[PDB]
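Since the structure comes first, as structure tokens, the remarks are kept for the end.
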Amino acid sequence: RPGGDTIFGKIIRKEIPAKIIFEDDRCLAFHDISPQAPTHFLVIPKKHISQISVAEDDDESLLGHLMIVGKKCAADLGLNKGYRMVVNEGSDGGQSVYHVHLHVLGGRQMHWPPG
Amino acid sequence: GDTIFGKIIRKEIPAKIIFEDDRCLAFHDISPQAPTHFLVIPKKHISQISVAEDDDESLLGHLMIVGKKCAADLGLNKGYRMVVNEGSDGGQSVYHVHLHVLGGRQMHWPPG
Ligand SMILES: Nc1nc2c(ncn2[C@@H]2O[C@H](COC(=O)NCCc3ccccc3)[C@@H](O)[C@H]2O)c(=O)[nH]1
């Protein structure tokens, strides 16, 4: 099945519900079920890539598309004071779902360091 | 408006450069928040991710591919975290788009 069978692949295929913000042929933006900020959503490719460390050179445009969609959705959600985008890789990065995803967090002051 | 990152791109002040090509520069952060903490920045002066244009898509993805390749070269085989800050709530420190890459320790949740 296209997108794989991680939770995110299931969400892509509408097999598990999610609160969807934006969708096109390349990606899907939807709210995180365990938000860490007043607004916290995810932007994921529909193509299954397990983690950023194995992304191909030819995935550049797709990965950049995640960030463009991320910043457009943030504007559409009224995050006028800004926001933080996060990609987690592997264990030290805190990755728990092995389908590439961009976190977008806003609606509060984010602190430094970023975890 | 020029920034300190523009001076670093122009080699006017020193930085510990990891990698460079015709469109981006990777270098260690001067105030590292992890045992390995570097930045990947485009040479094009995009002030902040919120003003990036659609035609910048592949350039932004290039920052992430360069970042993941540099992370591997720096031996971050247990993982790492990539961060882009926007605006005051995002804690953006320099108004030149930059991708943070942090590893060498457990990164925690929430990410700030
Ligand atoms: N909408 C939605 N979101 C989901 C779902 N299942 C997971 N997520 C989110 O995916 C994200 C995956 O993030 C990371 O892999 N690492 C973050 C640390 C982290 C690690 C572990 C847990 C929560 C958070 C998390 O924010 C989850 O809350 C779901 O069914 N629906």
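Sequence positions for chain A are given in Swiss-Prot numbering; the residues included correspond to 12-126, in order.
The deposited model was determined using X-ray crystallography, 1.8 Å.
Cβ atoms here come from the backbone N, Cα and C positions, even for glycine.
According to Swiss-Prot, the feature domain 'HIT' maps to A:18-126. One mutagenesis experiment named in Swiss-Prot is A:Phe33 to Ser, and its note says Loss of SUMO-specific isopeptidase activity. The annotation that Swiss-Prot gives for the mutagenesis experiment A:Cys38 to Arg reads: No effect on SUMO-specific isopeptidase activity. Annotation source Swiss-Prot lists AMP binding site at A:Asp43, A:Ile44, A:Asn99, A:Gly105, A:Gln106, A:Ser107, A:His112, A:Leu113, A:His114, citing experimental evidence. Quoted from Swiss-Prot, the note on mutagenesis experiment A:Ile44 to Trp is: Approximately 30-fold increased affinity for tryptamine adenosine phosphoramidate. Under its mutagenesis entries, Swiss-Prot includes A:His51 to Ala with the note: No effect on affinity for 3-indolepropionic acyl-adenylate but a 13.8-fold increased affinity for tryptamine adenosine phosphoramidate monoester. Residues or ranges marked as active site, tele-AMP-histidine intermediate in Swiss-Prot: A:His112.
Annotated features, which come from Swiss-Prot, shown on the structure.
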{"residue": "A:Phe33", "record": "mutagenesis position", "contacts (Cβ under 8 Å, 6+ apart)": "A:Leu39, A:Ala40, A:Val80, A:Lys83, A:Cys84, A:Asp87"}
{"residue": "A:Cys38", "record": "mutagenesis position", "contacts (Cβ under 8 Å, 6+ apart)": "A:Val54, A:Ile55, A:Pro56, A:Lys57, A:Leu73, A:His76, A:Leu77, A:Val80"}
{"residue": "A:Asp43", "record": "AMP binding site", "contacts (Cβ under 8 Å, 6+ apart)": "A:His51, A:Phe52, A:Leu53, A:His114"}
{"residue": "A:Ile44", "record": "mutagenesis position", "contacts (Cβ under 8 Å, 6+ apart)": "none"}
{"residue": "A:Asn99", "record": "AMP binding site", "contacts (Cβ under 8 Å, 6+ apart)": "A:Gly105, A:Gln106, A:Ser107, A:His114"}
{"residue": "A:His112", "record": "AMP binding site", "contacts (Cβ under 8 Å, 6+ apart)": "A:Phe19, A:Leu53, A:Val54, A:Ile55, A:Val98"}
Sparsest Cβ surroundings (other CB atoms within 10 Å) among the recorded positions A:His51, A:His114: A:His51
Filtered recorded positions, from A:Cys38, A:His51, A:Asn99, whose Cβ is under 6 Å from an atom of ligand 1: A:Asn99
List of the recorded positions A:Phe33, A:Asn99, A:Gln106 facing chain B, defined by a Cβ pair under 8 Å: A:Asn99, A:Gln106
Three-class DSSP secondary structure - A:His114 (AMP binding site): strand
DSSP-derived helix, strand and coil totals, residue by residue, for the domain 'HIT' (A:18-126): 33 helix, 28 strand, 48 coil
A:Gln106 (AMP binding site) CB neighbourhood, other CB atoms within 10 A: 22
Cα-Cα distance maximum in Å, computed over every pair in A:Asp43, A:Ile44, A:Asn99, A:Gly105, A:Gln106, A:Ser107, A:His112, A:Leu113, A:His114 that the record assigns to AMP: 17
